[PDB]
Number of protein chains: 4
Amino acid sequence: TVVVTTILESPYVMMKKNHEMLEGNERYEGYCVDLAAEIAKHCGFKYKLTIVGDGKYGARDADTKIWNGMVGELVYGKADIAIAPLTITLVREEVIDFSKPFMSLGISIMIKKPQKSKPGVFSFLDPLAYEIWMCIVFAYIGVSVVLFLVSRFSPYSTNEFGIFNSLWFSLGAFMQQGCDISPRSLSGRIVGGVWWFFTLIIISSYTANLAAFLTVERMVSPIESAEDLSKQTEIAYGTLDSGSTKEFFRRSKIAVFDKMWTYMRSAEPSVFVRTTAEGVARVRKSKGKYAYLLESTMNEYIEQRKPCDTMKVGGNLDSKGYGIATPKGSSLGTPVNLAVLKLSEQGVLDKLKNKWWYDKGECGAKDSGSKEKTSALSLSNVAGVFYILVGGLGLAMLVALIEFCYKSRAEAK
Amino acid sequence: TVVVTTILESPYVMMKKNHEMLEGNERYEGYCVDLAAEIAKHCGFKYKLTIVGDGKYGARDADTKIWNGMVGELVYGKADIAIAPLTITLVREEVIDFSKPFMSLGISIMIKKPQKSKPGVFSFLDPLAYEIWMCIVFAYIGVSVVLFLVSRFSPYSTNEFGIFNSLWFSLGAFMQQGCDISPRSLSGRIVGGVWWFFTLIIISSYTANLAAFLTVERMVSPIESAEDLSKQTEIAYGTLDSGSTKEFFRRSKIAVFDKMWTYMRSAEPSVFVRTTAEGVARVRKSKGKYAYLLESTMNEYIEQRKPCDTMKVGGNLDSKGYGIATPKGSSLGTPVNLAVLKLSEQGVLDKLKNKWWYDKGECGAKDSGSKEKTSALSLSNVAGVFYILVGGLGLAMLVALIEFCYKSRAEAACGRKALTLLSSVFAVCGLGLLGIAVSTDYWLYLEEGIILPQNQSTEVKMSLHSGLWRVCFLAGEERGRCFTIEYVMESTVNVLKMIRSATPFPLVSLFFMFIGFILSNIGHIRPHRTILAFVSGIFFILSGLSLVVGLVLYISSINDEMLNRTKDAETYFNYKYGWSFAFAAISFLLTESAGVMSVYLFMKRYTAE
Amino acid sequence: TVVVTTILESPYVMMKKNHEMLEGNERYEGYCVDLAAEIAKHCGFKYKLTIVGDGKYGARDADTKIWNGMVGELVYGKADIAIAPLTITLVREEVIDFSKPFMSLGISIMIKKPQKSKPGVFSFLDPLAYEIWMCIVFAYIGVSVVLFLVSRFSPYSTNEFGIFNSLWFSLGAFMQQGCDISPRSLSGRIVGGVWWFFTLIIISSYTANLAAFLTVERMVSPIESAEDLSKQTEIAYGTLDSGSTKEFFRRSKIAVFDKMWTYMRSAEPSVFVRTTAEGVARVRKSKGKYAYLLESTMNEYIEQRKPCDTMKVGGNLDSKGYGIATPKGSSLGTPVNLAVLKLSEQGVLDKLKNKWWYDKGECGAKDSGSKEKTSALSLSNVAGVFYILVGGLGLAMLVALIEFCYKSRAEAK
Amino acid sequence: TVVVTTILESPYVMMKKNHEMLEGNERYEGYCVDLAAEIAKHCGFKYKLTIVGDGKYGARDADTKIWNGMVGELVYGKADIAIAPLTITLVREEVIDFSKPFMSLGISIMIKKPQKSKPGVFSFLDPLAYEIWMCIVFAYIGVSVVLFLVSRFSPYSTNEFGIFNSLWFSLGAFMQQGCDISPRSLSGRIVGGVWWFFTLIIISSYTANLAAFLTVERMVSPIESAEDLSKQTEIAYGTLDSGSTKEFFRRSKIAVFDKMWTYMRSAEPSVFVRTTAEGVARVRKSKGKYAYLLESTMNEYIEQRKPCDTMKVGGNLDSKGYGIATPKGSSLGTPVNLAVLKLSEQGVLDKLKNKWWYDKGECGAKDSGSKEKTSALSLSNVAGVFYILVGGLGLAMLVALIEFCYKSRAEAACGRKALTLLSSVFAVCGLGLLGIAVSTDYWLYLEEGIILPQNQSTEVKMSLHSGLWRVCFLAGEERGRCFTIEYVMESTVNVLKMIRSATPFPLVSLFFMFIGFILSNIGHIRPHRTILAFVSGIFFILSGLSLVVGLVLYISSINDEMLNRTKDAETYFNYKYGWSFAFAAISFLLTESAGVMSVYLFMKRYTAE
């Protein structure tokens, strides 16, 4: 009767563990297998599934114009019905008829799930912004100068506040340490009064936000909704060859899409890859270097199956449709055409969409909820404080030598 | 000639600077109007534009289902061809003809993009309450004076703690920055000891509650995944009605979408809005209380127009399409259908799709420069700490100039005469302002009332000022009761019983200045045998310590009754201290200062002996 | 045909806002109204709802044996069918027949939702337990004694460490303050070394947990699962009279239930109350003093309708059933009996249970999620630190007087 | 005579101390056995007990539905009356006769009641890592020696910073408790300045991460409401099969219950357990990884028996009933049915229901004394801080006794001779132990492997020790490669490239002691013109500072590669430092100490000049 030309892709058609055990036509299962079984029995015919294992979705090729895989069986007439995740396009439509779309999808960007970032060397000063650390050092100099200028005028023979000691008094006040010298005037002690109140807020502010950083973790979304793709050029975009995602970016006319296809041709080495499962694996080996653009409902499934290290970003960048491919003027097409619309209008198809993607198990708020213990700080989190310390240790020894020069040139005294 | 129907929706159809001056189809301008000329010339028919009367897209009711909108204009024979952002759905597919889609689109949430409220300049002191900072300074004055009275006792040697030193020790101890010297006496170490235990808890409490603010601020997550939009009833969400967004969520078979239509049906008031511009405006007014569901292409254009206060969250919830539509039986429809694809195969659809969208870059790319995700404090957080620091330096220069002038004149009897009279003035003003304050019944205000949400702000229901002896009721039902606390009249009377818990301590403080000033009167007549002045000064110092206990008893007895209200969002609350509270707080300053001066009166006059 | 004797209780039967506007028999609505409409139409008859407004559920009374309310209409035959939230019991069964239960419930304890507690005067020392604050003071004395005994033996004429100063050195080290004296021996400085490391952990530990208290709020469940009821005797239990919850505790035989009925009779003044809505209001005026035991599915509804200040605690303490009451040897009972079981076996009844309680709106994780801003500390939260301070201020003045006694008795020197 | 069938379930049917010795129906004992005698005497029939062969309650399969269990014993005519905790359901109601319920009950979750793990005695230092506390002490030694070399320079007056003072200043500065004196020199203020900035960050980092521990500990909520049980896949939940709990969740119409049966059907392995005792035992073994669904009455009895490690959470999910059952057509059933109600109307049901339940109070009411909800720290949290405090005091007394003896002998040439030789021994041991360490390739261990969940613990897959110059591979596939880092062979090789990033700093440190000891050899021959000894001591002090940079470069380059692993729970990891890491760390201590002694060699011998 009918010969089903299709490919197995999770979760459309899958290979059951009952391969050698269960014989017959129920050895392969999936969302596409039920909808093929629904479309055949409401029409009346019965299915002969066979998967040509070349793997190519297929487009009309360059310089030879050969339909590669499932389309090649469907064009040359060696199979009759094609229930498969196959895209309806213009060059696809002209050779052979199509049904109405299963669901609505788009070209979807797939990346590695963001992790804990590499802690920077100077990442300890993250709780306070750049303008505050400048205004702390600027006010450090300013309060020291005002304390210096105050202490000169007022004797009430030992004025212990030089400009060098006034820097030292305010520095020890900033670092919560005790200083031996104290101001001995009403005009001086007000400077010590407001500067001590300056430190008590800021040091508590640094402790508060650093507690806020370690308690609540917030990971960056590196590339968002394809305008951030257009500017960031450290990542390598990736798509599948012999398919619709190849030819649509070849058909780029939007300026943001024209930026892509220039880089998609001019790149190294992944101009294209050959399997979505290879593309899933290439993302998981990338660790942020590479992204693989693919079908949206394919992208949604891999994020729900639980290695959990993949993330769909933004939204769809196109609109495409999965329809039952049929020969041009099919023996079965118009009965399939109404019965595809019949399953949609009573929500059996959307129930099948609810069925297959939900039952596989989820990776959502369940692991983000209570699979965290907050880690101890590593050496990397506070590494630069050691470098400033030992860098201060070497710089102190350098000024020790320049002191020996100026002390010895007391010579000819 | 043909008829072209449109809906007045930005940016597809726009108005003109010559809204009434200009002629013909050139009355309007827009993406669809430019698209309609493209459909016209390639096919070969002149077009006359028309407008739908109602301004709604298309509605199918449980009814005779005459579509109220552009569709019924298009079906029943008023109009010929529609050039509009009409959504292609299967319900509309069976009743009219659609071409291939000329644009790709989806449902997208538009929320109010959160304007950062730059906080108060003095927002650093928000972890503590303003009553606490009042009680810290009241404790700072008291510990300095008590350490003065401990140190400067009558047989005391080499005890350097004057009042200027005792003020400087407690300020150094409170800031944890060390100090010059330590008290070399057993009672001096006790007052230093409890103050060290005081400053340990308060700074640790301030650091911990400031950590409590910043963790709760980071735990707040903006709603973007549309499951957060479904589960958060604090943000209300509605759609444009008589369209396709209302149709999509109605017959949906996604469980999160099912709860959305369940919410949007049974919501009150009717969240459905008949036009997009008012639906944008409800997001603007609500300040993030309301959200709006619409197409993605409309959401992007409203974003890049410049109020720049609306952002798109999440992604396309589905992928529908826009298509030029003709009724069943139109001979023009198949020449229309290939003409749309003809404009597709040269990008003339996509050239116009770029043109109106890039040209409105009037927003200045606010999204480009304001999404660097940063949770560090800004200078707007700790601004007043710099402002106190600047105000301290300019004050200290002002003290430096007056000290420079006063020292030159002094180096180029007065102490005894002026200080005796000035402490005498401070004693009467201290006793009098508290005696007014206990008599006055304007201690605390309350304004219980009920909130009002939208087009609607607030409504008071009850008000009373209050006193320590007796209540005196206010403009709630205009009942002028000075009704005693023993005489009842709820939670507000429960406050009034708890106000009575702090009754004796001001009356105890009133007695100690009363014995304080009268013993001050005795030494003013006869200066000799000078013991009584030092005794009287102790009664001044111990008086203010009781009033510190009096205020701390009073304020804590208000704050728990504030907390004791069952927290309903609809019943707002107000409370405020009064002039007599200021009369008592000022009387604390005059009483302790007269306590210091009367010891200096003893120090000068024991030398006179 | 049939006359429905029942009472309106939310959400069983409710009064619609379309009272004067909508006439006919749809002026009252609810879960019980649908199930009455389901049981009547599958049997064939049509309903005449009328609510005898006396309010009593009714039991066979003391000393007169009168069936009070809905049972009185059902016993004396002035009404025929009774679709109502009525409990099936022995004395109920003997006079008139009953159907199979709607749902399964129990006697359920209802309390005020716990709030922020009153902060204690000495609640500042909550982050560290009782054993630590003893071991801090015990080690405060111990390290001071060891520092005292060390400094006596080693000159390398001015031994500045007395027992009084050694207490003062370790106290200033505990309070993060700077002390003027310093140890001047290797045996002494080790004592200052480990004591300084003692304070740095503990003061940071106090700051860390007090931040943990203010960030995460955790409110006590005061009384849990009816054994904590049996021991706590500051709360007043409450039930409704003229009903099943009255008579079941009268039928107490379990020892934990025998504790209840002694207190339920011997109390003041709420031995019983007269309305569940009065009992809901009495809990909301109680603020923790009083609890109202009631029907479980009634208790579940009030917690979902949103004043939100009620909480069901623990679990059910009994099992009871809501059935359609029928006359003894009813004209309709056995057709009702099968059709009650018919609605249960195909889950229409459980769908009606899903319908009415869910649609009213919820008060769950939605307000606990993001309707919190953490408050500023009040004066009450740190109140006792002021009392210890001013209590230290008065105690310092007392030792100032006892110093004057011992100084003046240097007399006869 | 009649036949009575039972299931061996606690506490309803129990065994006997005479398991085989005693005779008849008295072979067993229990609540149902005592209930069966009550049914016997009031009706008037003698009873013979029997046991079901399988031990399952009752199963209805999609099958011929012969009930496999006590029901099929009761239906088909093997047994007459059942006295058992059989649940009354509508499926069982149509096939046999049930009396009125004699007990009320519900489904209740039993989880493992969490045993508190009393933490490590030194668990206070858990916010930082043990590499950090190693680097703090390494920085503490270095800053003290550098401040010594800065202060004790050759023309220096009155500079009191000896090495015993410089050790005491940095310890006072690190603990933020103030200090005795401050460095009165410009280079001395620099080394004090960066150390003050060091101790500011580390203490604030320790306080913040300790706050991070206690907030995350409080955010963990135990699963009790059964919606948390449904949504948390980390705790697996299953039921007793062939009963009524399996039947109830199967055909349920509650949406949270629907996901439960969806989970319990498709779970792997089969969570259904054929007996309750093994179903209790799976909760015991899993240590809170597994949960069990059962009746409330069985859950309470297992709780009050004393392992006391199982608690009940939530409430009764429904309210089913237990009833004495007879088949259809039993003449005894209506005399049975009124006899159950006869025992109800005297509480004889309820008297027996009290009796077995109060008598097993062997648990000692663990729930009564362990649910005072308390989140304060215990002494078990900060225990080692007391233990360090106790160990410090006993050490200080030990220093006090030896100082008392040494001072008496000394008060009742030696410095120059001993210190010169001891620094010479320390120099060779410092250079030699590092030279072994650079040569040795046992720096760091790794054990990559895969976990195993249950009846199953761990399995290694790969192992390698490693060196700075070259790797030397280990028992992963038994391949003895001392394969150089330039020669590749994944994430573990990515570690090996990052180990090479810290290569020069130990080799730089190896050169500086090599120039250090040789310049030390020159002064040993000729003491005169003593400048070179002070120069050589600087090369010792600067050598250890480079090795501090060498270790900090090395340790940070390991920790990020630890973090760089994609975190899979199934692939566990191990890492550990080696003997050569200890050889380098010990060599730091000898190098800085010889740096101090060679300055003292200069201080003594400049006095000799």
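Easy rule for this one: first residue shown is 1, then count along the chain.
The way this entry was determined, per its header, is electron microscopy, 4.1 Å.
Note: Cβ is positioned from N, Cα and C throughout, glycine not excepted.
The secondary structure of B:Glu295 (L-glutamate binding site), as reduced to three states from DSSP, is extended strand. Around the Cβ of B:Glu295 (L-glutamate binding site), a 10 Å sphere holds 24 further Cβ atoms from the protein chains shown. Positions annotated as L-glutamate binding site by Swiss-Prot: B:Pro85, B:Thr87, B:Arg92, B:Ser244, B:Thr245, B:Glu295.
According to Swiss-Prot, the experimentally introduced change B:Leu90 to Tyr (Swiss-Prot position 504) is described as follows: Promotes dimerization. Strongly reduced desensitization. Taking the Cβ of B:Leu90 (mutagenesis position) as centre and 10 Å as the limit, one finds 11 other Cβ atoms among all the protein chains shown. In the three-state DSSP scheme, B:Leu90 (mutagenesis position) is classed as helix.
According to DSSP, B:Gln176 (variant position) is assigned to coil rather than to any helix or strand. In Swiss-Prot, a natural variant is listed as B:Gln176 to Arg (Swiss-Prot position 607), annotated with the note In RNA edited version.
One way to see the shell of the L-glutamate site is to take the Cβ centroid of B:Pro85, B:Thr87, B:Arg92, B:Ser244, B:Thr245, B:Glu295; the remaining same-chain residues with a Cβ within 8 Å of it are B:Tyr57, B:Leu86, B:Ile88, B:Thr89, B:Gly243, B:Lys320, B:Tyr322. Around B:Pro85 (L-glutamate binding site), the same-chain residues six or more apart in sequence whose CB sits under 8 Å from its CB are B:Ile7, B:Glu9, B:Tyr12, B:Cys32, B:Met103, B:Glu295, B:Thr297, B:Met298, B:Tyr322, listed in sequence order. In sequence order, the recorded positions near chain C (CB to CB under 8 A) are B:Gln176, out of B:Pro85, B:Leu90, B:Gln176, B:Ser244. Annotation: residues between B:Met489 and B:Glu490 (8 in total) lack coordinates; Cα distance 9 Å.
Those recorded positions from the list B:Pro85, B:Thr87, B:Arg92, B:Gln176, B:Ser244 that have a Cβ under 8 Å from chain A Cβ atoms: B:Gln176. In this structure the C-alpha atoms belonging to B:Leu90 (mutagenesis position) and B:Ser244 (L-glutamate binding site) are separated by 11 Å. Straight-line distance between the Cα atoms of B:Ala412 and B:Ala413 is 17 Å, even though 8 residues between them have no modelled coordinates. Take the CB of B:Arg92 (L-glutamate binding site) and look out to 10 A: across all protein chains shown you find 22 other CB atoms. All protein chains shown were included, and the count of other CB atoms within 10 Å of the CB of B:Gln176 (variant position) stands at 22.
B:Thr87 (L-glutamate binding site) and B:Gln176 (variant position) are 69 Å apart (CA-CA, integer value).
The distance from the Cα of B:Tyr156 to the Cα of B:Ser157, across a stretch of 17 residues left out of the model, is 6 Å.
Under DSSP, B:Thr245 (L-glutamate binding site) is assigned to a helix (H, G or I) in the three-state scheme. For B:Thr245 (L-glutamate binding site), the same-chain residues lying six or more positions away in sequence with a CB closer than 8 A to its CB are B:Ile107, B:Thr239, B:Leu293, B:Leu294, B:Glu295.
Among the residues B:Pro85, B:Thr87, B:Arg92, B:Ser244, B:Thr245, B:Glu295 said to bind L-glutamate, no two Cα atoms are farther apart than 18 Å. When other Cβ atoms within 10 Å of the Cβ of B:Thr87 (L-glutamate binding site) are tallied across all protein chains shown, the result is 21.
Under the DSSP three-state reduction, B:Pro85 (L-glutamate binding site) is assigned to coil, being neither helix nor strand. With a 10 A radius on its CB, B:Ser244 (L-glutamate binding site) counts 21 other CB atoms from all the protein chains.
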